[PDB]
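Engineer: Starting off with a structure, shown below.
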Number of protein chains: 2
Amino acid sequence: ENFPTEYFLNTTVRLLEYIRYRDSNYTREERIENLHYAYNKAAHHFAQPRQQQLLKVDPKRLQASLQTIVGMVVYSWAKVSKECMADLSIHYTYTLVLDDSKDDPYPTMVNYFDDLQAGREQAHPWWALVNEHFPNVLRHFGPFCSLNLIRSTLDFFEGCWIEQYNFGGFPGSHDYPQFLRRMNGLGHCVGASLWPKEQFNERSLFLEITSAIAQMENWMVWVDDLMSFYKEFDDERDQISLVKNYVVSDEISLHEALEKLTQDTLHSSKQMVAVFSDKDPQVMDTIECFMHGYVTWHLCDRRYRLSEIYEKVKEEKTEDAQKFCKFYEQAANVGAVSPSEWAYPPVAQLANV
Amino acid sequence: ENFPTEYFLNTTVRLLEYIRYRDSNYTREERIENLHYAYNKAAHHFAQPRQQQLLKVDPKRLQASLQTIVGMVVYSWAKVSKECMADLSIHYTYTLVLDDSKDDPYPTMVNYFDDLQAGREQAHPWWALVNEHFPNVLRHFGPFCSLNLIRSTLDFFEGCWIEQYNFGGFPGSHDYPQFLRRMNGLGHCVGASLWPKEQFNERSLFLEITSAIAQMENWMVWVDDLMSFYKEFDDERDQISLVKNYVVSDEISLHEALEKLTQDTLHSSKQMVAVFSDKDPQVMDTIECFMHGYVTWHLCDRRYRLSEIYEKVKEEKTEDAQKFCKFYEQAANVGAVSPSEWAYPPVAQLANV
Ligand SMILES: [Mg+2]
Ligand SMILES: [Mg+2]
Ligand SMILES: [Mg+2]
């Protein structure tokens, strides 16, 4: 009934300690420069007439979606170039936006393969925009990493299709929940997009990169699920989250579902550190900066409402409460930025022009 | 080292006993009918000069691979049409060929996306043949199932790429083993290819089909990991396997890995029943025919050399050796068919003509 505040607090602090969440050389001024650069290129992109006409999305939602994504990319893909941040920001905004569509994909997918093989534009307008823009993203990567982004985005499309059914799985279908989360998680897209060929040699680091994808896929989706647990707790609109599907498919209490998620998240966090600590320094740096930035993004983006938790235990003398607050303040310290400092002008204004 | 023959018998018996292995998908006459029909069409396809030119494989290997796959398809896709069996046999023969192949995809995947988007033939000859043939397979399915086949085949390609490095994962990279197995397992391709639109309405059974894909993906791969353990054990190309990757990645004994696998496999089997038992009978039927036929195929087909094991423990007085031999005999009774009764003429002969 009530939110598991202490249990949530303990797990979150454990998660941050396990990943060695600490300060970086990534400054606020640098952040702002990156945020504005990525926002500005993406904003001009989505403001073009073709994009404005084929991408069915409410203007205010697009604006909010773009801002949250730019934040996610600039903060988590800390080592990539500005161009790479901008181009990845566009791709991930396309993916987030597809979740606003309730339109049945069936009719637009009947000739998917034949049109693809023939080089004809796809019937589904989202595929038309995404496949047209894709090269701007792939140009930053080698063939192996590119193949991964392509596959993950294709999986994501199928995941959105499945979700239109608002199905959490048949009771007893234990393998359904993760099958769905992987399908919609963009794990291999995220995992592989951390290695621009400009900074990494895909062939020389094949093993570390392949391993990063395998481990980051689960780390990223589970951390998102865990940190989204507070905002989703009482959301009666959101009915098929991973945790909620665990309840339905595994026939267990929400608490047990949360326990499952916590165990997987903490273990994933430890093996991440254990495996990459001794590997190539540049690789460990990218992985570590992703984890930290990804957490900071969740802590600083209003969408997750975690400030509400910080505000509820801000004066408790509990160990976890105090540790959570210190971490939170650390995050806001470098992540709490006013949108007026980078996200301007609005996409709709550039669209009218 | 030495093959855990003793434990191999223990696990195999447990699985067969739990699923209650019993193949009754065909009369001997029907089985021969389908095998020949599928083989004959596939044989004429692979004998075409274009196919002979681009598919780089030793004639004897192609021949042996085709017969192994015709058996897999006919034996497990018992409810689909002869045409579907044939077209699926061609597709899965392309994949098995790549499955044992040793090539570097890298150079021919550099312009993969751009060529795909422009409708230009792919540089990698395998993709050139597979994508050209694909429509003959997809015409049997609705858009959702088709999308699944496409994704799984693309995943499979990446899977074989990774295997080229003979990497079993970094010690402690717990997520690597299954990451790779799903990547190379063709799970969604197999699971989705069980629902031809001629017999099933993709929209009326969307949930059961999605569920079947999710659950069968793991049953399918795990069952093969267990049963194909023998032929892979000492094969250089198969040293990177789920079982052997569990050892390296999770730092555990081959024994523990096998027990882990069989436990998963038994659980997967249990939920398959629990979930589909009381669902649409036509769906349950296709699922049952696949599970039993899939096992029959592993016990009879050459590729898995399970006869060799039979010819060694047949005399042994162990209880497992007796259970295994009873099952092996039961499977041969229905599945042991002479190639001379259906696999003719040889591909090579049709090619020279
Ligand atoms: Mg394989
Ligand atoms: Mg193989
Ligand atoms: Mg195998």
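The numbers used for chain B are those of Swiss-Prot, and the residues that appear cover 2-354, in sequence.
A Cβ is built for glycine as well, from the same backbone N, Cα and C atoms used for every other residue.
When I checked Swiss-Prot for this same protein, it listed these features:
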MUTAGEN   B:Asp100 to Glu  Does not significantly perturb the overall structure of trichodiene synthase but leads to an increased KM, a reduction in kcat, as well as to the production of anomalous sesquiterpene products in addition to trichodiene when incubated with farnesyl diphosphate
BINDING   B:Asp100, B:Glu164  Mg(2+) 1 binding site
MUTAGEN   B:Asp101 to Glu  Leads to an increased KM for Mg(2+), a reduction in kcat, as well as to the production of anomalous sesquiterpene products in addition to trichodiene when incubated with farnesyl diphosphate
MUTAGEN   B:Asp104 to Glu  Does not significantly affect the KM and kcat for farnesyl diphosphate
MUTAGEN   B:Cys146 to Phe  Leads to the loss of activity
MUTAGEN   B:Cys190 to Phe  Increases the KM for farnesyl diphosphate by about 1.3-fold and reduces the kcat by about 2000-fold
MUTAGEN   B:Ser229 to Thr  Increases the KM for farnesyl diphosphate by about 77-fold and reduces the kcat by about 9-fold. Leads to complete loss of activity; when associated with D-225
BINDING   B:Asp239, B:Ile241  Mg(2+) 3 binding site
MUTAGEN   B:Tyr295 to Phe  Does not affect the catalytic activity
MUTAGEN   B:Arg304 to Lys  Does not cause large changes in the overall structure but increases the KM for farnesyl diphosphate by about 25-fold, reduces the kcat by about 200-fold, and leads to conversion of farnesyl diphosphate not only to trichodiene but to at least 2 additional C(15)H(24) hydrocarbons
MUTAGEN   B:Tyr305 to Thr  Increases the KM for farnesyl diphosphate by about 80-fold, reduces the kcat by about 120-fold, and leads to the conversion of farneyl diphosphate to an approximately equal mixture of trichodiene and an unidentified sesquiterpene hydrocarbon
MUTAGEN   B:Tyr305 to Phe  Does not cause large changes in the overall structure but increases the KM for farnesyl diphosphate by about 7-fold
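Show me how these features fit into the shown structure, please.
Structural biologist: Taken residue by residue with DSSP, B:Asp100 (mutagenesis position) is part of a helix.
Contacts of B:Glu164 (Mg(2+) 1 binding site) defined by a Cβ separation under 8 A and a same-chain sequence distance of 6+ are given as B:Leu181, B:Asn185, B:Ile241, in order along the sequence.
Listed in sequence order, the residues of the same chain lying 6 or more apart from B:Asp101 (mutagenesis position) and placing their CB within less than 8 Å of its CB are B:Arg62, B:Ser66, B:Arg238.
B:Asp104 (mutagenesis position) has a Cβ environment of 15 other Cβ atoms inside 10 Å.
Within the same chain, residues at least 6 positions away in sequence whose Cβ sits under 8 Å from that of B:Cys146 (mutagenesis position) are B:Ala193, B:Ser194, B:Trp196, B:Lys198, B:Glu203, B:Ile210. In this structure, B:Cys146 (mutagenesis position) is part of a helix by DSSP.
In three-state terms derived from DSSP, B:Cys190 (mutagenesis position) belongs to a helical segment.
Spatially close to B:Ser229 (mutagenesis position) yet at least six residues away along the chain are B:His299, B:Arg304, B:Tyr305, judged by Cβ distances under 8 angstroms.
Other C-beta atoms found within 10 angstroms of the C-beta of B:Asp239 (Mg(2+) 3 binding site) number 16, with every protein chain shown included.
In the three-state DSSP reading, B:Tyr295 (mutagenesis position) counts as helix. Listed in sequence order, B:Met73, B:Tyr76, B:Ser77, B:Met221, B:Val224 are the same-chain residues at least 6 apart in sequence whose CB falls under 8 Å from the CB of B:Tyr295 (mutagenesis position).
The DSSP secondary structure for B:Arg304 (mutagenesis position) is helix.
There are 20 other CB atoms within 10 A of the CB of B:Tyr305 (mutagenesis position), with all protein chains counted.
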Engineer: Which recorded positions from the set B:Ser229, B:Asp239, B:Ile241 come near ligand 3, judged by a Cβ under 6 Å from any of its atoms?
Structural biologist: B:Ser229
Engineer: Of the recorded positions B:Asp100, B:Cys146, B:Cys190, B:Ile241, B:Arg304, B:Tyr305, which ones put their CB under 6 Å from ligand 2?
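Structural biologist: Near ligand 2, sequence order: B:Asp100.
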Engineer: Round to the nearest Å and give the CA-to-CA distance linking B:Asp104 (mutagenesis position) with B:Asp239 (Mg(2+) 3 binding site).
Structural biologist: 15
Engineer: Just to verify a number: CA distance, B:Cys190 (mutagenesis position) to B:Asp100 (mutagenesis position), in angstrom, no decimals.
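Structural biologist: Here the two Cα atoms are 15 Å apart.
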Engineer: State the count of C-beta atoms found within 10 angstroms of the C-beta of B:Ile241 (Mg(2+) 3 binding site), not counting that atom itself.
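Structural biologist: Within a 10 Å radius of the Cβ of B:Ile241 (Mg(2+) 3 binding site) lie 21 other Cβ atoms.
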Engineer: Just to be sure I understand the contacts, which recorded positions have a Cβ under 6 angstroms from any atom of ligand 1? Candidates are B:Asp101, B:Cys190, B:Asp239, B:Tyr295, B:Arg304.
Structural biologist: none
